[PDB]
Amino acid sequence: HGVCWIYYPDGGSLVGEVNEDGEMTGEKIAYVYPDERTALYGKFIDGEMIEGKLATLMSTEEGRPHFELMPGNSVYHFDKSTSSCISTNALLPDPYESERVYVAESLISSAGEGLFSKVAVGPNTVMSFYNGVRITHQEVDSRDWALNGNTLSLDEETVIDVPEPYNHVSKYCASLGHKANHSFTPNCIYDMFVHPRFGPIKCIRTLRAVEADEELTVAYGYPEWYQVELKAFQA
Ligand SMILES: CCCCCCNCCN(CC[C@H](N)C(=O)O)C[C@H]1O[C@@H](n2cnc3c(N)ncnc32)[C@H](O)[C@@H]1O
């Protein structure tokens, strides 16, 4: 009847006053990231972000949030990918991700770029998002292996991909989860995530404490490089 909070299992949430139909609709609705501080505040219809401006959750009083807008014109909208359109704005970074990870040359030899943490954080921390185009398992499983360097299964119906040329940071930096390299002693896992911009996707979540400038890795769980590293690790 007053402010309503809808939390996702991933830690993010929607907050605001609902309409007579109990819908998250209005000009003062917010999505709040899992840090419970970073927020997209503004215009939502039935929980869907129409115009979210970057904001900070300064305080909450009896469930009533106080938002303060961040400087600038950073605005976001629900912009779910299709099979061929990865994003309406490929070069607009995610502000939560931007504060937590960067891309640099991997420490794994001959592995290319990697994903690194900007910050020391604890276990179970969402660090990065894995958005991409949405194609079927049949399309993926029935094509050249070489097309599948960036494919990540989302669910039973959907596979996420970051195809050429979006695998280059110069062409796509809206999300960076596809830059995390593989390890058999990973410090992160892929996890489900409901994103106000990208919709249902996966994220990179730490398995434990990670330091600032530590490379973030995930076990790919299956490709040449991989079967070699496998032999290197069993020893
Ligand atoms: C669930 C299964 C996983 C699905 C998501 C996979 N997304 C992988 C993207 N690539 C990581 C980013 C790459 N380094 C780049 O510069 O865009 C992976 C590519 O990077 C190299 N790579 C990754 N891990 C490696 C390792 N442990 N050793 C050597 N090379 C590695 C290799 O070329 C691979 O195709």
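The numbering of chain A matches Swiss-Prot: 116-337, 350-362, in order.
Yeah, the Cβs are placed from backbone N, Cα and C, and that goes for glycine too.
Marked as S-adenosyl-L-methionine binding site by Swiss-Prot: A226, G227, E228, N296, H297, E356. Neighbour list (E228 (mutagenesis position), Cβ cut-off 8 Å, at least 6 residues apart, same chain): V218, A219, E220, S221, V284, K294.
The domain 'SET' annotation in Swiss-Prot covers 214-336 and is backed by sequence analysis.
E220 (mutagenesis position) carries a strand DSSP state (E or B). Where Swiss-Prot documents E220 to A as a mutagenesis experiment, the accompanying text is: Increases near-attack conformations.
For the mutagenesis experiment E228 to A, the note given by Swiss-Prot reads: Increases near-attack conformations.
Counting every protein chain shown, the number of other Cβ atoms lying within 10 Å of the Cβ of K294 (mutagenesis position) is 25. In Swiss-Prot, a mutagenesis experiment is listed as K294 to A, annotated with the note Significantly reduces the catalytic activity.
Secondary structure from DSSP puts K317 (mutagenesis position) in a beta strand. Within 10 Å of the Cβ of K317 (mutagenesis position) there are 26 other Cβ atoms, across all protein chains. Annotation of the published mutagenesis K317 to A in Swiss-Prot: Induces a reduction in methyltransferase activity toward TAF10 but an increased methyltransferase activity for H3 and p53/TP53; the original residue is retained in the structure shown.
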Item to check | In the chain carrying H297 (S-adenosyl-L-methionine binding site), residues 6 or more apart in sequence that have Cβ under 8 angstroms from it | outcome: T332, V333, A334, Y335, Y353, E356
Item to check | Alpha-carbon distance [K317 (mutagenesis position); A226 (S-adenosyl-L-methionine binding site)] in Å | outcome: 22
Checklist entry - Given 12 unmodelled residues, what's the whole-number Å distance between the CA of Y337 and the CA of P350? => result 9
Checklist entry - Which entry in the list of binding-site residues, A226, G227, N296, has its Cβ near the fewest other Cβ atoms, using 10 Å as the limit? => result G227
